[PDB]
Amino acid sequence: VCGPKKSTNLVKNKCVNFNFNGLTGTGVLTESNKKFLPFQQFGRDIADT
Amino acid sequence: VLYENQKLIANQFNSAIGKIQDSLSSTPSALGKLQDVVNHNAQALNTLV
């Protein structure tokens, strides 16, 4: 259930504000080598980030 | 006492030095103190996050 606001082209390898399904943050987006199962959408590390 | 037993003392020192390496490598607890230090630091950082 998201909203009017529109889907900007995905910018990678740049410090970009990102809003993924209401999860907002700051960082660079890079190709990910970890293999998610079909079901998860979020990834977290040992530090709970 | 040294000069009359120079070869024996040299051999004993060499044997003890040789045994030092094996004694350090055999038991991981010998260096544990230093490891403990590092571990503590890690824990502190971890709990902060």
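The residue numbers of chain A are those assigned by Swiss-Prot, with the residues present covering 524-572 sequentially.
Just so it is clear, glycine is given a Cβ too, placed from its N, Cα and C backbone atoms.
Secondary structure from DSSP puts A:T547 (variant position) in a beta strand. Among the natural variants that Swiss-Prot reports, A:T547 to K is described with the note: In strain: Omicron/BA.1.
For the natural variant A:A570 to D, the note given by Swiss-Prot reads: In strain: Alpha/B.1.1.7. Around A:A570 (variant position), there are no C-beta neighbours below 8 angstroms that are at least 6 residues distant in the chain.
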Within 10 angstroms of the C-beta of A:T547 (variant position), the count of other C-beta atoms across all shown chains comes to 9
